[PDB]
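Colleague: Below is one structure. I have some questions about it.
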Amino acid sequence: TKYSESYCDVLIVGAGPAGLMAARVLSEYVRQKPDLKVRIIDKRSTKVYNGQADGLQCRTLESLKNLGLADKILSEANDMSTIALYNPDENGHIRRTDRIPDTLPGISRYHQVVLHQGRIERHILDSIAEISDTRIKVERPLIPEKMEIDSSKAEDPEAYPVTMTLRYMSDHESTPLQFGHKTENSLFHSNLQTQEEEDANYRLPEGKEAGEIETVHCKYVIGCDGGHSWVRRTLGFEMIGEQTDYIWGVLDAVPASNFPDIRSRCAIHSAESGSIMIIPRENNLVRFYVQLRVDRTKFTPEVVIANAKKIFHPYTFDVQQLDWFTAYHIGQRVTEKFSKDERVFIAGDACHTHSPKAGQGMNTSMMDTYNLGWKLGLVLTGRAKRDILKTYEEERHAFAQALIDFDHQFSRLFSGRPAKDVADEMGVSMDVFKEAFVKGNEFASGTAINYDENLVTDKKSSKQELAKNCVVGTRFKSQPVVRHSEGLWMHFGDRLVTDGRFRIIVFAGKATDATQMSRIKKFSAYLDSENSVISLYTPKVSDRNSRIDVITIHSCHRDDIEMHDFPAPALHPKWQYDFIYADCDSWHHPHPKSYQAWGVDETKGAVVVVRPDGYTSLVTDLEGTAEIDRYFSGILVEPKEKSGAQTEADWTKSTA
Amino acid sequence: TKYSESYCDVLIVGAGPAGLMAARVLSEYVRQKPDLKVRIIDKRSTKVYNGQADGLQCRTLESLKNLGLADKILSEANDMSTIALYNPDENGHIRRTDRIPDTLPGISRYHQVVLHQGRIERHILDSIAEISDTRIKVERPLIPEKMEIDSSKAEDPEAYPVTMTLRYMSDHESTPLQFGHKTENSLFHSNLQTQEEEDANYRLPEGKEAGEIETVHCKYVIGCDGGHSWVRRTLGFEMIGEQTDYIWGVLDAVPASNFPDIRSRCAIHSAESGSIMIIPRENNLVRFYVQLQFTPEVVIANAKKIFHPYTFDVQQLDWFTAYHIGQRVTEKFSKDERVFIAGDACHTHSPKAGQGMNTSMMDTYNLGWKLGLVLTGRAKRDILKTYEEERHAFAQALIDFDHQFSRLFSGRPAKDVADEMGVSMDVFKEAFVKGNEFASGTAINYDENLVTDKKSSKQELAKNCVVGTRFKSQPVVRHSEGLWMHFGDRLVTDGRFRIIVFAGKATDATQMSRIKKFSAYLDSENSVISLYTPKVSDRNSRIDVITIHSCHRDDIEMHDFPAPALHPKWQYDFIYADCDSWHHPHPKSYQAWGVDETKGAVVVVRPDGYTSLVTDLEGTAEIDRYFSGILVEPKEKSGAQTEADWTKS
Ligand SMILES: Cc1cc2nc3c(=O)[nH]c(=O)nc-3n(C[C@H](O)[C@H](O)[C@H](O)COP(=O)(O)OP(=O)(O)OC[C@H]3O[C@@H](n4cnc5c(N)ncnc54)[C@H](O)[C@@H]3O)c2cc1C
Ligand SMILES: Cc1cc2nc3c(=O)[nH]c(=O)nc-3n(C[C@H](O)[C@H](O)[C@H](O)COP(=O)(O)OP(=O)(O)OC[C@H]3O[C@@H](n4cnc5c(N)ncnc54)[C@H](O)[C@@H]3O)c2cc1C
């Protein structure tokens, strides 16, 4: 009945974790250039709880911290702390054989935590509201009906190569089934749903007046539409993998059990009834993953509870209150392609589906659009070349394959029967299981990713040895530093606010040394010069740390050198105190030995280039200014009016 | 005139930090007994929005944490970290001669932080609304005109001995602060901002008209009306002390300076122009206390002289004031234990160690729980005497400290070794370092009194848990999942007393015998748990019994401790361990608490977080006697524990 037409820079299809992270990242570029139009749609109402996830891993939290979202999430989430392993003994009774750390010591300053997905979303929704000044909001219930891509306009910055036809649904079309169960349940969301049903349930019924069918001309489209992604199926992107018939059930409940480790993360392998994974949650809840075509109507809590009782034998297990529940089969799926012309992208469950044994979904799916987001943002504001969009798929698809590989094995070890004795070859070795879990915990933290050389990751021009624990292509790891301004001891990763800027981390080394200070001054003379990356890439009369943020971490105690002993304003910006940090001893903490943790020489230092994303992309010395120019030349687009050579007088000397 | 009459349990005059903290603590007793009527009024139309008090010290933050208000505050406040001391050369040039820590290492897990008073107020206002489920609201602008006290009714529980006559003020009769609420650029609004903005409109409680005069019959009145207190003046309590001729100015600004330590806390003694104290704040602001010889320009001119030769300009100005160096304190804090005073109303001093808001909230944090327990029929009225016994001596020590410190800060630095009129910079440094212990608020030691029992304690069983001092937090490992945490986070301030059971080496058969015997006491018909928890109420709801043992959690289970006495049914915030964990070494917390690792001890902590009794597992008679002098037995006691051990099938 109503036919409409409009244009937009980005269309995000799906407002789950992936889609919302995409919106949150894009919001920053929308605030810098308010003409940009970024829309995000969902086809579901908010009346049926639409979520299922609860775990946030180490690198997700470091990233959320850089988006200003971690402290609010951390004030409510639960740190499970320990993984207690339970398996049958001589007589087949389950007992605790071991305990391993839920997060690996030293891997990150943030530990994995768990929290209701709806609270995670709310926090991301508030941030989007703030960063976009309420301008970007989820539109629902809306659903794409057609997608037409003109591959001949793909490299044209003025074109709108993707035409999306959206249908405005009815409240009833947008409401998912609940299969007759009283308890709020996300068996709709569940992966037992079929993509057929996913499309069939939100379909314009028969007595059918689409309320409105909108023709949206888009520069870019991001498909964050889940497991059965319609965006993926319409691009023709196959998905390799096959679903087992191992079936598990999920209970979010306030338990009433004598199980000694009911409040700890646990793995329970029973002799013959299946496994359980306990995920202790906030506010007295505990999540239970209980091992059990399937008729979802008959899939009740009761069936799941009866099976959990068998697995817990001889400990007791009862539910005091049940908030939600689901079911899922064990299966792994991945696509080979994440992009169609670097115009239509898929992210999140749309690209990779797997079991929840290591709670990786929401994590990986937000990290996908955290990666894509800054690349799209720089492209959209005219700051970076379109070729950086190829790095999305280059970096994230290999990661999804490694994710599916890890889940493939971990889910099967988790779902198999434990070996009775050593001769029982077709049982699961509990020692192999422990080994897989410990090894899986490094991968599952999200902190071990190493991106292969690409347009925004330059290994070839790097002297890696100058910063040995700052491996190009890996996340720039936070380490404690002492802010020079007042002596505040802090995690340096707090300083890397994600807002589209690249960083140049200047490890000034032993700045009191006359020879080292000569190198530092020469580097700052480069920075101040007419054609440095600072002068070239920061728009005329804009702040010189507004595109490329130049931060100095030195090796001296702050009693031995002043901030004004560093070049001003190249390294010591006028009346600004978030630029000079020190690897030294402080009132409440010992010398953190951060240069050493970063693998950098304490006397000579190094220069490390970090992406907007927080991933190290270049490692050189203070003399490697040509490698810095070349790195930025292949990525950034020069503003129409450049800042040019630094013309301000040293503010620390100047009399007023 | 419209006239009205009503009754209330507590009337709080003054909605500054003191009053708000009183409302916040009383809110909990109101939630437990919703008939209680607690009101809080104020003569200013709106809350403060800028400047004024800005310092939060260690013990305040520990307490705020126990009230669920520290993390919100910490997410915005600034930790000044260092104090840089500057004094003149031989040629009279100011230079940095030293740096000392802003918070003393090891003194607390919280460091002093700074954040203006409007933010604090916002936060205690939101807490109040949440705990009291919006029932307790600041009524403003209203002002008392008369107070009549009937001392012959002081000990009658049913009486309303204090009659307050209140007047509803009009928008234009209330005096607004010059640096008021500032609308936020943009369309986006968080709730702080939204709350801030409605708070910024004049607005009598509903139906009330400016001019309306209300006669309020009160059981209790708390005057938190500030340095010029109308309540203290009406009570006739003399503000004893002297006001010097030293005058200082204050600037809350975004500075434009080449001073190297502009973002650090600093003390600057200039040769002949006076002193400066720099207090580096949140969001690029810096607070400057500038000694004068009025408007902001006069204060800037003087700061330029003191900073010579460094530059000093103001990029933006958020607030400003001037005051005189002076100290004043009352001898009494209470009239019949019916009308109390708290905060600046009892003690005023210079802001050199930003003690005002800190001490004032600690006053009503102390008074509050005592009033709360009396009002809910849980404690006897005699505990109210301990407010004044504890807090007035502290106010006297505060004025004594400020008396000396403000004078050292406002004097001209000694040129020579012979310059005796001048201030010795070495004496100054000593005073500051020694002042920092006091100013943390963590060294208070209350004298023996009804709620603090030193005589019946065996202090040696817990040597760093000195009766009368705050029960210091120490890292522990929650046994349920192995979470490493500060144990003080567990002492939620909500009116409960704690019994901290240091179970010691629980795997020892002899030690477990003592533990079980203690738990048999707890479960017995006449224990403090059975006597003081109402029939069918949770047995940790009045006296909260927490167990901290010395074993690793791989060596003993939670269900090896008596259930439900020490291991409550399906509840996992009771058993903690002094052990090694995944991310931290063994904290050595028993040793930090000065408690024997094998034998343990039993420490009783007040609702307030102050230790009040130290004994051993056999000292059950001392525990009974301690609680019998304080608590009132409910009409229907819980009696002996009758639940089966829930851990056994
Ligand atoms: C039981 C269970 C527990 C899990 N636990 C965890 C855990 O703790 N940690 C973790 O990281 N992961 C977990 N996962 C995985 C995680 O839930 C998903 O991987 C994650 O939600 C993927 O997010 P997404 O944004 O890509 O897609 P989804 O979360 O599926 O969201 C897609 C969104 O797009 C919408 N949509 C779909 N089709 C259309 C359309 N055609 N048009 C418009 N909108 C559309 C939706 O209605 C939906 O809001 C768990 C999964 C399950 C099954
Ligand atoms: C103008 C000013 C400037 C200050 N500057 C500083 C500074 O630079 N540094 C520093 O550390 N501290 C400063 N303080 C001191 C500090 O703010 C207090 O120590 C702290 O707020 C604790 O005080 P209080 O709660 O007891 O009283 P206050 O904070 O004074 O609050 C008293 C409240 O009661 C009200 N009131 C007063 N009379 C009546 C009445 N008759 N009826 C009803 N309500 C009434 C007021 O409107 C006020 O809201 C300043 C205080 C003032 C008032």
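Residue numbering in chain B adheres to Swiss-Prot, whereby the residues present occupy positions 2-294, 308-663 in order.
Even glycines carry a Cβ here, placed using N, Cα and C.
Feature table excerpt (Swiss-Prot):
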BINDING   B:18-19, B:43-45, B:51-56, B:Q118, B:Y290, B:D358, B:368-372  FAD binding site
BINDING   B:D55, B:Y290  substrate binding site
MUTAGEN   B:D55 to N  Leads to a significant slower initial step of the oxidative half-reaction
MUTAGEN   B:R282 to M  Leads to a significant slower initial step of the oxidative half-reaction
MUTAGEN   B:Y290 to F  Leads to a slightly higher redox potential but is reduced by NADPH much slower
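Distances, neighbours, how buried they are, the whole picture for these features please.
Modeller: Secondary structure from DSSP puts B:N372 (FAD binding site) in a helix. Around the Cβ of B:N372 (FAD binding site), a 10 Å sphere holds 25 further Cβ atoms from the protein chains shown.
When secondary structure is read from DSSP and collapsed to three states, B:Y290 (mutagenesis position) falls in the strand class.
Sequence-distant contacts of B:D55 (mutagenesis position), defined as residues of its own chain at least six apart whose C-beta falls under 8 angstroms from its C-beta, comprise B:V115, B:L116, B:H117, B:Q118, B:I280, B:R282, B:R288, B:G368, B:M371.
Summarising the environment of B:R282 (mutagenesis position), the number of other Cβ atoms within 10 Å of its Cβ, over all protein chains shown, is 23. According to DSSP, B:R282 (mutagenesis position) sits in a coil region rather than a helix or strand.
The Cβ of B:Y290 (mutagenesis position) has 24 neighbouring Cβ atoms from other residues within 10 Å, across all protein chains displayed.
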Colleague: Measuring Cβ to any atom of ligand 2 with a strict under-6 Å cutoff, which of the recorded positions B:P18, B:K44, B:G52, B:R282, B:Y290 qualify?
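Modeller: Checked recorded positions vs ligand 2; flagged B:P18, B:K44.
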Colleague: Could you state the CA-to-CA distance between B:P18 (FAD binding site) and B:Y290 (mutagenesis position) to the nearest Å?
Modeller: 21
Colleague: Provide, as an integer number of angstrom, the distance between the C-alpha atoms of B:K44 (FAD binding site) and B:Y290 (mutagenesis position).
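Modeller: Cα-Cα, rounded: 28 Å.
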Colleague: For B:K44 (FAD binding site), just count the other CB atoms lying within 10 A of its CB, please.
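Modeller: Other Cβ atoms within 10 Å of B:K44 (FAD binding site): 20.
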Colleague: Show which residues of the chain containing B:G52 (FAD binding site), separated from it by at least 6 in sequence, have their CB under 8 Å from its CB.
Modeller: B:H117, B:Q118, B:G119, B:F180, B:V251, B:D253, B:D332, B:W333, B:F334, B:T335
Colleague: Within 10 Å of the Cβ of B:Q369 (FAD binding site), how many other Cβ atoms are there?
Modeller: 26
Colleague: Please report the end-to-end Cα distance in Å across the unmodelled region of 13 residues, from B:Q294 to B:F308, as a whole number.
Modeller: 10
Colleague: Quick one: Cα separation, B:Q369 (FAD binding site) versus B:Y290 (mutagenesis position), in Å?
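Modeller: Distance (Cα to Cα, whole Å): 14 Å.
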Colleague: Take the C-alpha atoms of B:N372 (FAD binding site) and B:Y290 (mutagenesis position) and report the distance between them in angstrom, rounded.
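Modeller: Checking the Cα atoms of B:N372 (FAD binding site) and B:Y290 (mutagenesis position) gives a distance of 18 Å.
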